[PDB]
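For reference, the structure discussed in these notes is given below.
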Amino acid sequence: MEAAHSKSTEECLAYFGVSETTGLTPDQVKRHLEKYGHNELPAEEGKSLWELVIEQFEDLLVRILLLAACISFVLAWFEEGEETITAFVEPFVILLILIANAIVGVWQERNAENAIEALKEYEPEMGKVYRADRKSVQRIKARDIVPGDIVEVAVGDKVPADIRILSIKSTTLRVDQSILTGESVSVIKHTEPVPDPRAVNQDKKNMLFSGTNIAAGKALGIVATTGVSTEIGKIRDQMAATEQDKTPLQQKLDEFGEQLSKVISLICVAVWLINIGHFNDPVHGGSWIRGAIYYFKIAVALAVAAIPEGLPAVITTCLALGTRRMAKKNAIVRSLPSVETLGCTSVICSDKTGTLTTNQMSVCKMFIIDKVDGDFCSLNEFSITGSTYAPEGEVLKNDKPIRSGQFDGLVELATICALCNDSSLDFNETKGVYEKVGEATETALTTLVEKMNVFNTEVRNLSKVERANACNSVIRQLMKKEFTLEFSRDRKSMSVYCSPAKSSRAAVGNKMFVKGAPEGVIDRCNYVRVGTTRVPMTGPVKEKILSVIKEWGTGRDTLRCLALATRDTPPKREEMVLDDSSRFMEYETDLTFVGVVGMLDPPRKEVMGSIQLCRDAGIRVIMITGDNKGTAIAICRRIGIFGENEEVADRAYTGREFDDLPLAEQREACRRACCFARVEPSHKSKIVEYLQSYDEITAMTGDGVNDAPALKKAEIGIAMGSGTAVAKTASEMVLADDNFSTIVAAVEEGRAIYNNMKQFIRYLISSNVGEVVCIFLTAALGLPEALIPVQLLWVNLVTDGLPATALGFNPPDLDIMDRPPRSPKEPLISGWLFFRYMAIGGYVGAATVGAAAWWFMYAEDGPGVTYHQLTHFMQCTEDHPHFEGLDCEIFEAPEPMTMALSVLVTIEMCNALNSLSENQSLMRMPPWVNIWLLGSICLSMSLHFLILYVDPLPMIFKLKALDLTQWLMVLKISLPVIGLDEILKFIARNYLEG
Ligand SMILES: C/C=C(/C)C(=O)O[C@H]1C(C)=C2[C@H]([C@@H]1OC(=O)CCCCCCC)[C@@](C)(OC(C)=O)C[C@H](OC(=O)CCCCCCCCCCCNC(=O)OC(C)(C)C)[C@@]1(O)[C@H]2OC(=O)[C@@]1(C)O
Ligand SMILES: Nc1ncnc2c1ncn2[C@@H]1O[C@H](COP(=O)(O)OP(=O)(O)CP(=O)(O)O)[C@@H](O)[C@H]1O
Ligand SMILES: [Mg+2]
Ligand SMILES: [Mg+2]
Ligand code: NA
């Protein structure tokens with residue numbers, strides 16, 4: 001293992017003590033592999049169904065439901081009557097429901113994958129090495145490779161392990177570092193070391209990254225690191241090292257169950273306590289034993305009456321409808337419980353280029369020297385038309401079209417472009433557009449030249465597959481591109497060494513054409529071409545050139561700038577070391593300025609807008625880029641991140657500056673900064689760490705393996721649709737169109753969803769509260785069971801579901817994206833609201849209980865002790881001649897329970913309307929504000945009726961109610977609720993808030 005890419009080539013061969021000629025002797029292997037182990041990323045930990053199922057039974061609510069289903073199952077085996085056979089339908093369903101979870105929770109998980117499981121997709125199976133047990137190449141297995149032994153790589157290989165390169169057999173070595181680094185092109189490699197120990201992957205040019213692919217060539221190397229120590233391994237760790245939290249909804253889950261479990265217990269405490277007399281009045285008579293079976297069968301009744309059985313399924317049902325919904329709007333939510341979190345994103349750190357700007361290069365201005373006298377300068381500035389790389393546009397100065405050949409300065413600037421360019425242009429018939437063959441910034445140049453055909457060369461008598469490069473290729477036949485000095489991140493420029501063909505361009509042997517950042521190339525210029533002549537680059541001449549440079553890249557224009565020059569007297573060919581990039585800055589001096597070229601990477605429309613929405617939304621937007629600060633900034637104001645004129649010094653730091661600042665200011669910077677320029681790897685995460693130190697839900701967006709470590713830890717990681725599998729499987733959402741805006745649009749559904757989601761949740765809960773109250777009373781008073789678990793379930797599952805899940809469509813507020821993103825800590829039911837549902841429930845609890853008992857104490861179709869002596873219904877067959885000479889079996893009558901169970905049903909089909917709104921009266925928001933909710937209610941009612949009329953059913957529950965006698969009685973109980981709410985709902989006006 002060597003963090004050395006900065007070491008000499010022999011220095012490594014030294015460290016490992018290995019023969020670049022022989023390799024590692026089988027001993028070295030046995031010893032190296034035991035200090036280094038195998039080159040491979042650790043396997044996964046997959047739980048068994050056993051383990052899975054067990055989690056499915058680790059919720060307090062699922063358990064409280066399992067203990068209850070036991071007591072029911074246990075009771076349903078204590079009667080000895082032929083009629084009491086439907087005894088196994090209660091403890092049967094409960095299980096069934098609890099079973100349907102485990103079932104779903106497992107398949108739920110079984111289909112989800114690990115972001116890391118996606119990484120191992122980058123590990124090659126075989127490798128190619130050289131060791132002491134053979135002269136010819138040995139082809140082994142990635143993992144059997146050890147830090148040290150000599151490995152060789154070829155054009156068609158995937159790089160196993162991180163290799164410090166020893167020697168390049170090919171004439172050149174190309175690499176696709178795409179997946180785990182900055183920008184991919186055929187990145188070249190060289191053998192000489194890299195001085196800086198703290199070098200960024202891209203800058204370690206003598207290296208072979210594990211997983212990356214060698215595009216072209218065949219070179220030899222010595223393995224630096226193996227395994228998890230390998231550059232990517234270094235990542236896999238990050239990801240595995242991170243743990244993410246439960247959506248502030250799931251958070252609230254445990255919370256509610258924790259309590260819903262405390263309460264419950266307490267009841268049984270109050271309950272057992274109201275029947276304490278049974279300790280100082282019993283005559284040891286025997287009817288005892290049948291009194292314990294009461295508490296036991298009333299306790300499991302208490303459970304299916306405290307837990308919102310059906311809720312779980314209504315929520316996810318609400319979410320999946322929304323997934324598909326956003327999917328239409330190009331947004332892809334990976335895992336849904338995350339929609340909530342998206343709904344309250346505090347900040348969005350998105351990259352610029354790919355998403356914000358369209359990334360469509362096009363030269364808009366050029367500028368070449370026109371004349372220099374004493375101190376008087378004179379430039380020739382231009383304008384170029386054409387968004388597309390498409391070779392279609394016109395060159396104009398002072399808005400007047402202009403032939404290009406008419407000016408020398410241009411004819412050179414033009415060639416330079418065409419020659420110091422590795423890109424080109426290609427046209428396709430499948431879509432009919434002109435596509436970016438190489439790198440955009442280059443493919444745009446190639447384009448520029450096309451538009452200003454310096455040679456007035458007929459191109460309209462040529463097809464469109466030929467128009468693509470007619471003007472370039474011509475300038476290409478005007479020089480012999482001997483070789484090229486690739487771009488390097490320190491001289492921030494590149495150059496092409498050329499020769500002319502024997503007769504035409506003989507004038508001056510070889511010359512050199514360079515292009516890069518104006519700062520550099522310009523200093524390196526000691527002269528300046530004025531048409532066909534040169535002059536001593538002077539003080540004034542320079543300022544004036546940089547002044548326009550700064551004008552373009554800082555002005556509203558927000559243009560990118562390329563300074564073009566040529567080295568007239570290039571060093572002799574054989575005196576150049578075309579293969580040791582260090583010296584490339586030396587070969588690029590004594591330069592003659594030729595002119596700079598400005599081009600734009602236009603922001604995508606809706607962004608400006610989408611940026612504004614965030615404002616009203618209060619959602620912060622941080623722009624992570626690769627532009628220089630001066631340009632990042634501008635660009636921002638151009639979109640709205642900043643407002644032209646705004647002071648931005650503190651709100652925008654740079655890749656470096658940031659690293660400088662101490663952990664102290666690091667944090668600060670982050671809560672206010674909105675523009676990070678020249679960002680590096682770690683940053684995307686350190687920030688996401690500070691943005692978290694401010695309890696801020698923050699969005700992050702990357703595209704490749706290197707971005708994963710953050711995308712993971714970000715509350716909401718957003719991966720590009722044109723991004724790499726891994727990253728995607730790391731983010732919690734994916735953008736097919738990459739449009740930043742799609743993020744904001746997604747942040748919208750995110751709130752909406754949760755608002756309906758939210759309410760429909762409050763609806764089914766309060767009801768569950770009510771139910772509880774019913775059993776409490778049914779129990780505290782002795783009164784016969786008023787409602788049965790087997791019932792309560794049906795309700796909380798169906799008669800309650802269809803209105804709840806229809807509520808999920810409640811018309812979205814108009815002010816959504818006009819209120820700061822929601823708080824996570826904000827509880828679902830509190831304050832006066834608590835008081836409200838605390839009352840509605842206390843209402844239904846009695847409305848139901850009293851209902852069943854009514855049919856017992858006033859209804860004609862079943863007279864009962866009007867003195868309330870039904871309370872002791874427990875004792876009837878006993879003291880048969882006590883106070884009743886009645887048919888003792890009437891207490892277990894169906895009519896009384898269908899009474900309450902129908903006043904419940906209705907009260908909810910009603911309460912499910914004092915919901916369409918929280919405080920806006922129904923006359924201010926009639927139920928017909930939602931077509932679904934109404935319809936749904938009907939489907940439930942024809943249903944509830946299904947359990948009265950369809951013979952198989954009623955016998956399971958209770959028999960039919962006498963229409964207009966008993967039903968009417970039902971209505972004179974429930975309907976009033978609405979009032980009770982409209983009344984609390986009115987207590988709105990009687991307080992400030994609204
Ligand atoms: C429910 C029924 C009852 C009886 C209950 O105990 O509720 C209390 C309680 C706990 C509360 C409240 C409630 O307090 C009372 O009513 C006092 C008890 C008096 C009644 C007893 C008679 C003597 C709450 C409900 O009501 C009011 C109006 O006071 C409101 C609120 O609740 C919310 O905001 C809910 C949002 C939680 C988040 C929703 C998550 C649950 C949804 C999933 C359902 C899982 N169930 C299930 O069966 O799944 C399977 C797989 C099948 C097992 C919450 O104050 C909560 O405490 C909290 O921490 C909160 C923030 O939570
Ligand atoms: N095709 C090209 N050839 C030579 N130099 C180029 C170039 N395109 C840009 N440059 C110059 O080289 C410097 C760096 O190029 P770099 O590869 O970092 O650009 P980039 O801006 O395309 C990254 P990002 O796309 O993430 O914003 C630029 O700041 C510019 O001055
Ligand atoms: Mg570039
Ligand atoms: Mg990137
Ligand atoms: Na996460």
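Note: Cβ is positioned from N, Cα and C throughout, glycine not excepted.
Taken from Swiss-Prot as is:
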ACT_SITE  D351  active site, 4-aspartylphosphate intermediate
BINDING   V304, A305, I307, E309, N796, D800  Ca(2+) 1 binding site
BINDING   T353, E442, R489, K515, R560, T625, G626, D627, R678, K684, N706  ATP binding site
BINDING   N768, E771, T799, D800, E908  Ca(2+) 2 binding site
MUTAGEN   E309 to A  Interferes with conformation changes that are essential for ATP-dependent Ca(2+) transport
MUTAGEN   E309 to Q  No loss of calcium binding. Strongly decreased rate of phosphorylation of the active site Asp residue. Interferes with conformation changes that are essential for ATP-dependent Ca(2+)transport
MUTAGEN   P789 to L  Almost complete loss of Ca(2+) transport activity because of reduced Ca(2+) affinity
MUTAGEN   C876 to A  Loss of ATP-dependent Ca(2+)transport
MUTAGEN   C888 to A  Loss of ATP-dependent Ca(2+)transport
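Shown on the structure are the features that Swiss-Prot records.
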residue: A305; record: Ca(2+) 1 binding site; Cβ neighbours (10 Å): 30
residue: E309; record: mutagenesis position; Cβ neighbours (10 Å): 26
residue: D351; record: active site, 4-aspartylphosphate intermediate; Cβ neighbours (10 Å): 23
residue: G626; record: ATP binding site; Cβ neighbours (10 Å): 15
residue: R678; record: ATP binding site; Cβ neighbours (10 Å): 18
residue: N706; record: ATP binding site; Cβ neighbours (10 Å): 24
residue: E771; record: Ca(2+) 2 binding site; Cβ neighbours (10 Å): 28
residue: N796; record: Ca(2+) 1 binding site; Cβ neighbours (10 Å): 25
residue: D800; record: Ca(2+) 1 binding site; Cβ neighbours (10 Å): 28
residue: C876; record: mutagenesis position; Cβ neighbours (10 Å): 18
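Here the binding-site residues are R489, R560; the one with the fewest Cβ atoms within 10 Å of its Cβ is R489. Listed in sequence order, the residues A306, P308, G310, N768, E771, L792, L793, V795, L797 complete the 8 Å Cβ shell around the Ca(2+) 1 site centroid, once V304, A305, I307, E309, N796, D800 themselves are left out. Inclusion criterion for the recorded positions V304, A305, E309, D351: a C-alpha placed within 10 angstroms of the C-alpha of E771 (Ca(2+) 2 binding site); this criterion is met by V304, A305. Look at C876 (mutagenesis position): DSSP puts it in coil. For the pair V304 (Ca(2+) 1 binding site) and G626 (ATP binding site), the C-alpha distance works out to 58 angstrom. The closest partner of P789 (mutagenesis position) among the binding-site residues, by CA position, is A305; the full candidate set was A305, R560, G626, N706, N768. Among the recorded positions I307, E309, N768, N796, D800, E908, the residues whose Cβ sits under 6 Å from any atom of ligand 1 are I307, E309, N768. DSSP gives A305 (Ca(2+) 1 binding site) a coil state; it is part of no helix or strand. Ranking the binding-site residues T353, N768, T799 by how many other Cβ atoms lie within 10 angstroms of each Cβ puts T353 at the bottom.
DSSP gives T799 (Ca(2+) 2 binding site) a helix state. Between the C-alpha atoms of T799 (Ca(2+) 2 binding site) and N706 (ATP binding site), the distance comes to 50 Å. Cα spacing between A305 (Ca(2+) 1 binding site) and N768 (Ca(2+) 2 binding site): 6 Å, rounded to the nearest whole number. Ranking the recorded positions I307, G626, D800, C888 by the distance of their Cα atoms from the Cα of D351 (active site, 4-aspartylphosphate intermediate) places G626 first. When other Cβ atoms within 10 Å of the Cβ of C888 (mutagenesis position) are tallied across all protein chains shown, the result is 13. Sequence-distant neighbours of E908 (Ca(2+) 2 binding site) (same chain, 6+ residues apart, CB-CB distance under 8 A): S767, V795, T799, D800, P803, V844. Long-range Cβ neighbours of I307 (Ca(2+) 1 binding site) (same chain, at least 6 residues apart, Cβ-Cβ under 8 Å): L61, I64, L65, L260, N768.
The 6 Å Cβ screen around ligand 2 retains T353, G626 from the binding-site residues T353, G626, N706, ordered by sequence position.
Cα spacing between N796 (Ca(2+) 1 binding site) and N706 (ATP binding site): 47 Å, rounded to the nearest whole number. With every protein chain in view, the residue among the recorded positions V304, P789 whose Cβ has the most Cβ partners within 10 Å turns out to be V304.
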